[PDB]
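Report on the structure given below.
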Amino acid sequence: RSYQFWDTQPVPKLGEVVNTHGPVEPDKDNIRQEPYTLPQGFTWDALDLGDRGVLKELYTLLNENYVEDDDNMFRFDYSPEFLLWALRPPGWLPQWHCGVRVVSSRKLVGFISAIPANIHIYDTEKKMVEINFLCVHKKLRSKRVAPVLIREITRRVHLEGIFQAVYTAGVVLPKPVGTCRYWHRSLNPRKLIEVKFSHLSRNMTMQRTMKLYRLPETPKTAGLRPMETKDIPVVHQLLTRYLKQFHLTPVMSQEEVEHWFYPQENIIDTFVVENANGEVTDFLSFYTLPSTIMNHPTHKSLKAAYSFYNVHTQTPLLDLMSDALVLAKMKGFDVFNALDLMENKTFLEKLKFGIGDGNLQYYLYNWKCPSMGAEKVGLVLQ
Ligand SMILES: CCCCCCCCCCCCCC(=O)SCCNC(=O)CCNC(=O)[C@@H](O)C(C)(C)COP(=O)(O)OP(=O)(O)OC[C@H]1O[C@@H](n2cnc3c(N)ncnc32)[C@H](O)[C@@H]1OP(=O)(O)O
Ligand SMILES: COc1cc([C@H]2SCC(=O)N2c2cccnc2)c(CCCN2CCN(C)CC2)cc1O
């Protein structure tokens, strides 16, 4: 369109209207046994994240070289313990933690990952992988290293008999199946304005701004409490039933639900509504992901909470999310982030979220299907 790399790949063209559902190419019956060639002086290395030293190397690569905002002011700061959560879910494979190192110094300069996931896309369930944490060191940018990382992880996934993948990106590539928008809810507006994440309205004083965003000290929903081990099955049951209404969703086992939702401090929070009868009827969840405030003398970090999966059957969704905001404020978050997917548009403007810059595009690899509105997207990635 022209895309030197993406034009060679089994994905639909940008601008082509798709009215069919299925693979772009058939499953491969023989697969390349040898890794793709990297530029000279660089080598492949599978990263054992159970090793404290290797995990920290990955932490640093991403801390210094991962996604920045459009103004080049903030960079994601995934913690080592978060990366362990995100990258070793049930069924994780060691070959799918794909690093690139400088041969001489051993410096980690590139990475890409796959984790397994069963994905429901319209009327089909497929075993896929989710691709995440594609990163190339700043000093290595614009040298066509990304295509080698993408082809190499493809080869490694192919060896395991898997021929479809799902991924998101803030850039337009062939061809989005869904387009989402970022929204932000101020919790600590004074800090957000000071570090220039947000700006003071010409029509509002700082005093008025703090008043606008002020929240109750405690949640209002009767019987809200953190998720416990006994809650794992009912949380699985609630999520599975809730997700049916959307066109792009994960299909989680009970073991997967335990991994993704069981609370871990500073990583993942899940709160359930246990009613007057002792029945769990609702749950909210958010993950923890701080950002580095680049080159700032006094404020070094911003603590952000990210809306994950929120299931309602008896409690209004609006009330659930109001309580999520209160809980995040209690836990010291500066901002609460959510996408416009699932039923989120029903609460975003009401709870004083504001729209952010940029788009999050959702993609499938080797699967043609019609595109969908954000409201039909029911998949949230890390
Ligand atoms: C069956 C199994 C299938 C498994 C595979 C499924 C596919 C997985 C796909 C990956 C899902 C990743 C999900 C996430 O992790 S999204 C997060 C991506 N990470 C970042 O944005 C971190 C900071 N940025 C970087 O590290 C970048 O500069 C990267 C590494 C992204 C590009 O490095 P560099 O800037 O040095 O560029 P290049 O000269 O090497 O190569 C340029 C080519 O790369 C295409 N490009 C640029 N950005 C992306 C992007 N985010 N997804 C896919 N492709 C991208 C670009 O259009 C061009 O192709 P084309 O325009 O010529 O055609
Ligand atoms: C500044 O506001 C935004 C910040 C971010 C992200 S990017 C790194 C970061 O730390 N972010 C952050 C900071 C503080 C709180 N939550 C998030 C985003 C996400 C957009 C992702 N894109 C858009 C497209 N491409 C390629 C650049 C990054 C949106 C914001 O409107």
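The numbering of chain A matches Swiss-Prot: 115-496, in order.
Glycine is treated like the rest: Cβ placed from N, Cα and C.
Cβ neighbours of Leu248 (tetradecanoyl-CoA binding site) (same chain, under 8 Å, six or more residues apart in sequence): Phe225, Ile226, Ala260, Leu263, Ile264. What Swiss-Prot lists as tetradecanoyl-CoA binding site is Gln118, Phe119, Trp120, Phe247, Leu248, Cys249, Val250, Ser256, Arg258, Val259, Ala260.
Swiss-Prot documents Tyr180 to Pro as a published mutagenesis change and attaches the note Abolished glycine- and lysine-myristoyltransferase activities. In the structure as shown, the Cβ atom of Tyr180 (mutagenesis position) sits within 10 Å of 16 other Cβ atoms.
While the structure shown retains the original residue, Swiss-Prot records the mutagenesis experiment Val181 to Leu with this note: Reduced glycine N-myristoyltransferase activity. According to DSSP, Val181 (mutagenesis position) is assigned to coil rather than to any helix or strand. There are 15 other CB atoms within 10 A of the CB of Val181 (mutagenesis position), with all protein chains counted.
Neighbour count (other Cβ atoms within 10 Å of the Cβ, all protein chains): 22 for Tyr192 (mutagenesis position). For the mutagenesis experiment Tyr192 to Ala, the note given by Swiss-Prot reads: Reduced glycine N-myristoyltransferase activity.
Non-local contacts of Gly492 (mutagenesis position) by the CB criterion (under 8 A, 6+ apart in sequence, same chain) comprise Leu357, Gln359, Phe360, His361, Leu362, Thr363, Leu455, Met456. Mutagenesis annotation in Swiss-Prot: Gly492 to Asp or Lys, described as Reduced activity; the structure shown retains the original residue.
Taking all protein chains in view, 10 other C-beta atoms sit within 10 angstroms of the C-beta of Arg258 (tetradecanoyl-CoA binding site). Selection of the recorded positions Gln118, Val181, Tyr192, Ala260 by a Cβ distance under 6 Å from ligand 2 yields, in sequence order, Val181.
Comparing the binding-site residues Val250, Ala260 on other C-beta atoms within 10 angstroms of each C-beta gives the minimum for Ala260. Closest to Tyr192 (mutagenesis position) by Cα-Cα distance, out of the binding-site residues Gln118, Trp120, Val250, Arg258, is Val250. Candidate binding-site residues: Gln118, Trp120, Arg258. Nearest to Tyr180 (mutagenesis position) by Cα distance: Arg258.
For ligand 1, the neighbouring recorded positions among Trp120, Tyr180, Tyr192, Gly492 are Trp120, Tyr180, by Cβ distance under 6 Å.
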